[PDB]
Amino acid sequence: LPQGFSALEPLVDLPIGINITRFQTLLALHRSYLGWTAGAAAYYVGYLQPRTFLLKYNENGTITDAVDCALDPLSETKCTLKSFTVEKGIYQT
Amino acid sequence: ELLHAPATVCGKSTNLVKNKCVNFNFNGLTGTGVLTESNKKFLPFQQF
């Protein structure tokens, strides 16, 4: 996994009225005709939860930074103050 | 069919003027003002 920050853009939207509960990841592999060989898949799986985020926009309209408002007290202080830099003091959160 | 899914079957666009106080309807957004050409740049998936 990299050590940078990249944002995701909406690729496709679809109108679908069906109910969805499970997904199955299709996989095809090289046929050496010796015929499918061994596999070396390297795909990762994660899941989403409701969270509150604070995002930063530049002059070209792209996203440069973000902060999660519930990770540690400093993040919540930044979330309450509505800023990215703070000074010394005591704050009520 | 009875409307149980989002509606998709249905289906004007008068001319365009600029630099004067006019009423505008841009895809459902209604308002009044003065229309002038700008120099801002949009990413190619943003409407307004």
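In chain A, numbers come from Swiss-Prot; the residues present are 216-249, 257-315, in order.
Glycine is treated like the rest: Cβ placed from N, Cα and C.
Per Swiss-Prot, the features are:
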MUTAGEN   A:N234 to Q  Increased resistance to neutralizing antibodies
VARIANT   A:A222 to V  In strain: 20A.EU1
VARIANT   A:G257 to S  In strain: Omicron/BA.2.75
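Shown here: features listed in Swiss-Prot, placed on the structure.
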residue	record	Cβ neighbours (10 Å)
A:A222	variant position	9
A:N234	mutagenesis position	5
A:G257	variant position	8
Margin query: Whole-number answer please: how many Å between the C-alpha atoms of A:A222 (variant position) and A:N234 (mutagenesis position)?
Written below: 29
Item checked: Distance from A:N234 (mutagenesis position) back to A:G257 (variant position), taken between C-alpha atoms, in Å -> 36
